[PDB]
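S.K.: Following this message is one structure expressed as structure tokens.
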Amino acid sequence: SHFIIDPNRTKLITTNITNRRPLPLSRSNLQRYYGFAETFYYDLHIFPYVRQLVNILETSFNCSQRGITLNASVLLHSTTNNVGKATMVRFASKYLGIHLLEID
Amino acid sequence: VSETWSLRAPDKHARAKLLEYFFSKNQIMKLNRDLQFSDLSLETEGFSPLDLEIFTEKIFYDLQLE
Ligand SMILES: Nc1ncnc2c1ncn2[C@@H]1O[C@H](COP(=O)(O)OP(=O)(O)OP(=O)(O)O)[C@@H](O)[C@H]1O
């Protein structure tokens, strides 16, 4: 079942791409382990807006898994810049272990 | 154009029927016995059918939260 790979003896071939869900932040903090710019960890109990928005993604994800399709979309707006709405988007994405598709 | 036709905002009875059907579409929904569609329409005046769509989906989500 197991095996060893040696560059001088073992050959490797890249193949087509395969989907796989990313780990939720609960099981590990990849940024912290790799020492990247760790994204600020919200305490949902103290950030009600973040909680409300999160209360969307997992429900959509479950209903999809439960065979229920529903186009869940949401738009962030604010009265002042520099509030990290994108930061909270990333935080929510990592929280549920969901792939992120950011387009500036 | 000889004559024309205009789609004014839906009426309360229209709203009762439309809300019932929209709930039906996501048949997974259910409602309390006391809550009746006719009663429901009385407080949803001046809403476009798409508005009722989004409102029912929002309600479905709200139920999912709890
Ligand atoms: N609690 C926090 N909320 C928001 N941003 C935070 C927080 N803690 C740190 N930051 C940092 O602040 C920055 C937020 O920038 P971001 O682009 O997400 O803001 P924004 O609200 O979308 O604003 P704008 O589009 O007006 O620049 C990031 O560099 C992020 O790391």
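The residues of chain A that appear here are 405-508 by Swiss-Prot count, in order.
Placed from the backbone N, Cα and C atoms, the Cβ positions cover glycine too.
One entry in Swiss-Prot concerns the mutagenesis experiment A:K489 to A. Its note says: In PEX6pA1; decreased binding to PEX15.
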S.K.: Under 8 Å Cβ-Cβ from A:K489 (mutagenesis position), six or more apart in the same chain: what's there?
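M.R.: Long-range Cβ contacts: A:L480, A:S482.
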S.K.: Tell me whether A:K489 (mutagenesis position) sits in a helix, a strand or coil according to DSSP.
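M.R.: DSSP call for A:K489 (mutagenesis position): helix.
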